[PDB]
Amino acid sequence: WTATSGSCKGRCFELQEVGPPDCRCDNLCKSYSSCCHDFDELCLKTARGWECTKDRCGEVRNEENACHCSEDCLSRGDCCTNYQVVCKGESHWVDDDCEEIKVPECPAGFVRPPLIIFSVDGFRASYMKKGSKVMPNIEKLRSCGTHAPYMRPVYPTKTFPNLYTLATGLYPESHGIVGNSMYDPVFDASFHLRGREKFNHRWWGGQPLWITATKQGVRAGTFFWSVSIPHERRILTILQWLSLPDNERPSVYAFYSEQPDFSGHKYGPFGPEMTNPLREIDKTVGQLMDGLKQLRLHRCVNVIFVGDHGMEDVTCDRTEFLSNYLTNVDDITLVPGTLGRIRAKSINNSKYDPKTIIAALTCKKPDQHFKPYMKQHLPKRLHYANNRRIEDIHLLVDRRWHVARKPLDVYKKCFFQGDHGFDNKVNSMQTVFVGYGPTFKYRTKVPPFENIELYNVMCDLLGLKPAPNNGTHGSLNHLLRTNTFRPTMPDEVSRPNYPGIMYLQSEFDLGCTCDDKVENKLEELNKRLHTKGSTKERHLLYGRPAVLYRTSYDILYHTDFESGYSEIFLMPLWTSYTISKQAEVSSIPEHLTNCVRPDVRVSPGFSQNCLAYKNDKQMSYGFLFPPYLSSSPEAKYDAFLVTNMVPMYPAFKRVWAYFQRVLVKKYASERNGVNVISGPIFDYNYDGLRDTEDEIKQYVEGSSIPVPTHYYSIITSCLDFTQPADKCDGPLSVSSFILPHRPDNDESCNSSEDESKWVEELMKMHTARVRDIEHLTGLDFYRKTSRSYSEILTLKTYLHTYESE
Ligand SMILES: *[C@@H]1O[C@H](CO)[C@@H](O[C@@H]2O[C@H](CO)[C@@H](O[C@@H]3O[C@H](CO[C@H]4O[C@H](CO)[C@@H](O)[C@H](O[C@H]5O[C@H](CO)[C@@H](O)[C@H](O)[C@@H]5O[C@H]5O[C@H](CO)[C@@H](O)[C@H](O)[C@@H]5O)[C@@H]4O)[C@@H](O)[C@H](O[C@H]4O[C@H](CO)[C@@H](O)[C@H](O)[C@@H]4O[C@H]4O[C@H](CO)[C@@H](O)[C@H](O)[C@@H]4O)[C@@H]3O)[C@H](O)[C@H]2NC(C)=O)[C@H](O)[C@H]1NC(C)=O
Ligand SMILES: Cc1cc(OCc2cc(C(=O)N3CC[C@]4(CCOC4)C3)[nH]n2)c(C(C)(C)C)cc1C#N
Ligand SMILES: [Ca+2]
Ligand SMILES: [Ca+2]
Ligand SMILES: [Cl-]
Ligand SMILES: [Cl-]
Ligand SMILES: [K+]
Ligand code: NA
Ligand SMILES: [Zn+2]
């Protein structure tokens, strides 16, 4: 109950709330059905529209008007945004030349440049080029400020997950807004776009920017605007708040437009009907900038123009129906559309089997436009699993398609020509970023980056300490003229041991054999130097990775590779090697096919054993440094050390062997050498973070050898590919992957074919950032380069997406 007969007299768009049953006048009252009786009359004035005309200039104030053209309006802070232009011979901001904003130029009493976040729904990245002729204000912000060619959203590429990621710096799995529809089984409660449960604060985790600011003494304008409040009124409200006295005035503001998304759903991303919504957004930007210029704030405020996601062509006829795959289709609940999430209709029904649902959805039709996954098997780059609100069964839907349960759901519910929500690597889902202001750089293009990074930057713009988040603070310092965050490398927690030769061959009873008794003083001193690290400059190009947790490990040097070997996990944490453009691929000779050799530097008790692998009928083994790339027949023996062995399912060995035999060499040829760091990952609880040993759910049968959930590789070369990877003077180029360690290749529908037809496609799907690997391993890479640490942070956040232009 709200007794709505109090008044909004003087309280219109009040910043601080008042608690029911007092009536409210803030821009959320509409949504609660709790506005005071006179809210529309007082707060939503519309009389005479939004623009001054010549006949209104110097009028007598009439408090009924939507905005004012009277002499006193500037000091009241409520002029129409074009007042100075119509009535005082001023230019619109868009007609003025770009002039570098070297320092903030602010009215007295401003303690810091305000931040205005101008968010646009569905604003696909290519609109910046394709709509350029009709968006002059946006194009000025873009060319004069700092911009990226695009900004990557989070998955799913829906509105609330992305807006709340913008506000928190968190992945959806962590902030808890995991889709536009949700069931939380702890609360036994559902979240929907329509209605009122979506306003309960227990849905929304982490710490959004307005809370961060408020806790640290910085005042915030509202971020949420009710749909009924017209755009012109949102802009006027921001401009009025900017005229408040110093102790009352917010420092951070947001605007939101439901366009161009609204129209894109109806007409597709490039429907002829889309020109008009783009024009109208630009006009709104023009209103804001003219308004700021009138208030002498246009060289004081930092403006961010940012989208939540793009928009793809999607029609009703491109719908896959689960009724064409499953016969039990009424025993499930599907969250449908551009992604799929499946759970049991009833938790009382113990007949429901996820394995058989997954199998009935796997590679069943020749051009099947969705792929089923257990959530823990989704590409780690999506970071879409560690939340009880994410159902175990997930369907990744091809761009341009939908999934639905039954045909009845599509025509008893064609309407739409656009949608979004797909994999965040998809070109059509990419969105925009421009930063314009004293704190941003002038006329500067920056590379594409992920929206999870912006929270830290907005905190930097406001002098705030960010709450813990998934950004990598410092990776976006290159956007900024000043306020840069000066990060430092994390301290190494565990130092390595450097073991020498300590064990005789006969102390090992590993059940391994090798055909290797083949007896020189030139080449005796030679091999000793290699085992003491003589080639380490060649194979370890960026320093050893730092171990950021407490553990016991050994550095092991070899002619062709260096490794950090874990005494706890009985395998390397990391293995590092460099393959030049000129390197030759060789075969594993017949006599060495099953060769495994004890490592006389590492005790029997801290070694793997061959008998376990023999006994484990499901599990085989591979090698981290590939025997195929040995520098010489004699060096090849090092590759068969028991300390280079890792557990691998035979199905996975098909993937790994093709990577190592064909792909590494291809990359070295294409990139002019590569440095490779490879290793295991253990993420049995799918939290994106390195497992402790007591979290491991699977071991090689009858042993303490833990089974990885994934294998990674980080492949680094010179960005200037005229220089070889091992003699690079300037910036680096990286691609990485985190491959799931699976006992079948069910994910790859073409896997019965030769590896040249499906392996590289799988590796692309599981593309990763170095930072993703860092989280999953507790390692810190690139510790010793000639590059600035901020540049290295940017490198560590890079994702190679394998989409065309
Ligand atoms: C991306 O960035 C984020 C942010 O930095 C990273 O997430 C953090 O990761 C930490 C490790 O996983 C995690 O720390 C744990 O927090 C527990 C207390 O947490 C509460 O308070 C914080 C702070 O205010 C709050 O933010 C949390 O909010 C979560 O939960 C509510 C729902 O209840 C949601 O509204 C919200 O969205 C958020 O959910 C997300 O995180 C939780 C985990 O907290 C997930 O379950 C959800 O799925 C969702 O993703 C909390 O309200 C604290 O109790 C933990 O301590 C245990 O573990 C330590 C090990 O050091 C042990 O020593 C302790 O004693 C304790 O163990 C005991 O409890 C165990 C669990 O019951 C029990 O099994 C044991 O036997 C012991 O008795 C722990 O410190 C931190 O909370 C989150 N923060 C957020 C915001 O998610 C994320 O990792 C980054 N991602 C990547 C890929 O890098
Ligand atoms: C900049 C910013 C804005 C923002 O919200 C702006 C907003 C969204 C809506 C709204 O009405 N929506 C959204 C979904 C929809 C549209 C079509 O139909 C469903 C209704 N209104 N205002 C938020 C949140 C976290 C408050 C959402 C965070 C940030 C940040 N950082
Ligand atoms: Ca949206
Ligand atoms: Ca984990
Ligand atoms: Cl959803
Ligand atoms: Cl708000
Ligand atoms: K085996
Ligand atoms: Na297959
Ligand atoms: Zn939409």
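Throughout, chain A uses Swiss-Prot numbering, with the displayed residues spanning 51-463, 468-573, 576-591, 617-886 in order.
Quick check of the header: X-ray crystallography, 1.8 Å.
The backbone N, Cα and C atoms fix where each Cβ goes, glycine too.
Swiss-Prot has this to say about the protein:
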BINDING   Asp171, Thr209, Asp358, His359  Zn(2+) 1 binding site
BINDING   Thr209, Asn230, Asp311, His474  1-(9Z-octadecenoyl)-sn-glycero-3-phosphate binding site
BINDING   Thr209, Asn230, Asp311, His474  1-tetradecanoyl-sn-glycerol 3-phosphate binding site
DOMAIN    98-142  domain 'SMB 2'
MUTAGEN   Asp171 to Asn  Abolishes lysophospholipase D activity
MUTAGEN   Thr209 to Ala  Abolishes lysophospholipase D activity
MUTAGEN   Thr209 to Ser  15% of wild-type lysophospholipase D activity
MUTAGEN   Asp311 to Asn  Abolishes lysophospholipase D activity
MUTAGEN   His315 to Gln  20% of wild-type lysophospholipase D activity
MUTAGEN   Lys430 to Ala  Impaired secretion. No effect on lysophospholipase activity
Within-chain partners of the domain 'SMB 2' (98-142) [C-beta distance under 8 Å, separation at least 6 from its ends]: 282-283, 285-286, 289-290, 292-294, 336-338, 340-341, 343-345
Rounded Cα separation (Å) that holds between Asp311 (mutagenesis position) and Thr209 (mutagenesis position): 10
Mapped DSSP class for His359 (Zn(2+) 1 binding site), helix or strand or coil: coil
Sparsest Cβ surroundings (other CB atoms within 10 Å) among the recorded positions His315, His359, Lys430, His474: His315
Length in angstrom of the chain break flanked by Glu573 and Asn576 (2 residues not modelled, CA to CA): 8
Those recorded positions in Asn230, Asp311, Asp358, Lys430, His474 whose CB falls under 6 A of ligand 5, listed in sequence order: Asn230
Distance in angstrom, CA of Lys463 to CA of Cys468, with 4 unmodelled residues intervening: 11
Subset of recorded positions (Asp171, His359, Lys430) lying within 10 A of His474 (1-(9Z-octadecenoyl)-sn-glycero-3-phosphate binding site), CA to CA, in sequence order: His359
From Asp171, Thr209, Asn230, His315, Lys430, the recorded positions whose CA lies within 10 Å of that of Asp358 (Zn(2+) 1 binding site): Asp171, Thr209
Distance check against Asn230 (1-(9Z-octadecenoyl)-sn-glycero-3-phosphate binding site) for the recorded positions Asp171, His315, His359, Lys430, keeping those with Cα within 10 Å: none
Counts by DSSP class (helix H/G/I, strand E/B, coil) across the domain 'SMB 2' (98-142): 13 helix, 3 strand, 29 coil
Alpha-carbon spacing, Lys430 (mutagenesis position) to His359 (Zn(2+) 1 binding site), which is rounded to whole Å: 20
Cβ-centroid neighbours of Zn(2+) 1 site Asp171, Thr209, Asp358, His359, 8 Å, sequence order: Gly172, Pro203, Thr207, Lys208, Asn212, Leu213, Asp311, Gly357, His474, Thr485
